Amino acid sequence: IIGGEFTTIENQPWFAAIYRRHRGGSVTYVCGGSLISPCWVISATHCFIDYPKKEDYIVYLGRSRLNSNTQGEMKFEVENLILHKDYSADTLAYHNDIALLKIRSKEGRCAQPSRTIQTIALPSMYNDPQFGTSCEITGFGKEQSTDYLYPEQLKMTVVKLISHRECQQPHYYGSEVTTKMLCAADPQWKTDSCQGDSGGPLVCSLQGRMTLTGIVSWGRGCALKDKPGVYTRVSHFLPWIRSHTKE
Amino acid sequence: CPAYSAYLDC
Ligand SMILES: N=C(N)Nc1ccccc1
C-alpha cells in the first residue's frame, strides 16, 4: 500500500494472509485474501496459477504482521483451491482474476469470529456503489513502487471508485479495462495498492453494510498520476462464487 | 507476468 497508515488486524478482521511453503521448508508470502464465510477465503487466481496445488499453501487469519506471529491468529490449510476456468493473463492486465480457498484447521475447524477475525459481506449481484464513493484497501504490499522489501505491519488506505467512462480514457487504461473490473484511486493520486497487495480486499459501505466490492488485480505503477488501481468487480461473480461455495 | 501485475512473484 502506498501512503495510508499502518493498522492492525482488528480494523480489517476479514483480511487473510496467504503463504506458500517451499520445498526447502522456506515459507514466503504470496498474496492477500478476504474471509467471506467461515470456511471460505476469496483471492485472485494469478497468485496461484503458477503453483496450483493446494498442499503448498497456508492461510492465516487474525494476523497483523508479515513475518512474525500476532496473538489471536489462526493458521489454516487449504482444503480446496478453486481457480477461475476463464482466467487469462494479457500483456497488461488479468481477466477473471478471482479464486476461492476452502480453509480447514488441522483440527478440522473453519474460522471462528473473534476480536481479530470476522467475515465480510458479498455485495448483491451487479450491485456496486456509485463512482466517487470512498473505499478501503488493506495489505502487506510495498510502500513504494521502487522498494525491494515489504512492510512487516499491515497497512490500509482509502481510495475512491472511478467510473468506467473515465477509466477507459486512453490516457488512463483505454480498452484494457472491461466491465468485469473496477477502477479506484486517490483524487490527488498519492495513495494506492501496489506489488504484494494482490488478492486483497477493496471494501465499501453499500447500503449500510461494509461490503467486499473488489479484489486487488493490476495497475500501472503505484500512485502514478492518471493510472489507477484495477480490481476484480466482485458483484459480477456471485454465481461462480455460490456454485463453488454452497457445497 | 502481465506488465501491470501487482503479484509479488512477478
Ligand atoms: N494500484 C496501482 N496503481 N498499481 C498496482 C500495482 C501493482 C498491483 C496492483 C496495482
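The residues of chain A that appear here are 179-425 by Swiss-Prot count, in order.
Structure determined by X-ray crystallography, 2.1 Å.
Cβ coordinates are placed from backbone N, Cα and C, and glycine is handled just like the others.
Secondary structure at A:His224 (active site, charge relay system), taken from DSSP and collapsed to helix, strand or coil, is helix. Annotation source Swiss-Prot lists active site, charge relay system at A:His224 (among others).
Cβ contacts within 10 Å of A:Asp275 (active site, charge relay system), excluding its own Cβ and spanning all protein chains shown: 31. If you look up Swiss-Prot, you'll see A:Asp275 (among others) marked as active site, charge relay system.
A:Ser323 (mutagenesis position) falls outside any helix or strand according to DSSP and counts as coil. Around A:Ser323 (mutagenesis position), the same-chain residues six or more apart in sequence whose CB sits under 8 Å from its CB are A:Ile180, A:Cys372, A:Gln373, A:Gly399, A:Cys400, A:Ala401, A:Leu402, listed in sequence order. What Swiss-Prot notes for the published mutagenesis of A:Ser323 to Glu is this: Abolishes phosphorylation, proadhesive function and ability to induce chemotactic response; when associated with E-158.
Sequence annotations record features per position, and here Swiss-Prot assigns active site, charge relay system to A:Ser376 (among others). Neighbour list (A:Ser376 (active site, charge relay system), Cβ cut-off 8 Å, at least 6 residues apart, same chain): A:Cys209, A:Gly210, A:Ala222, A:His224, A:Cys225, A:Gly319, A:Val394, A:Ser395, A:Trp396.
Here the active-site residues are A:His224, A:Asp275, A:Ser376, and the ones sitting under 8 angstroms from chain B, going by CB atoms, are A:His224, A:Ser376. Secondary structure at A:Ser376 (active site, charge relay system), taken from DSSP and collapsed to helix, strand or coil, is coil. For A:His224 (active site, charge relay system), other Cβ atoms within 10 Å of its Cβ number 29.
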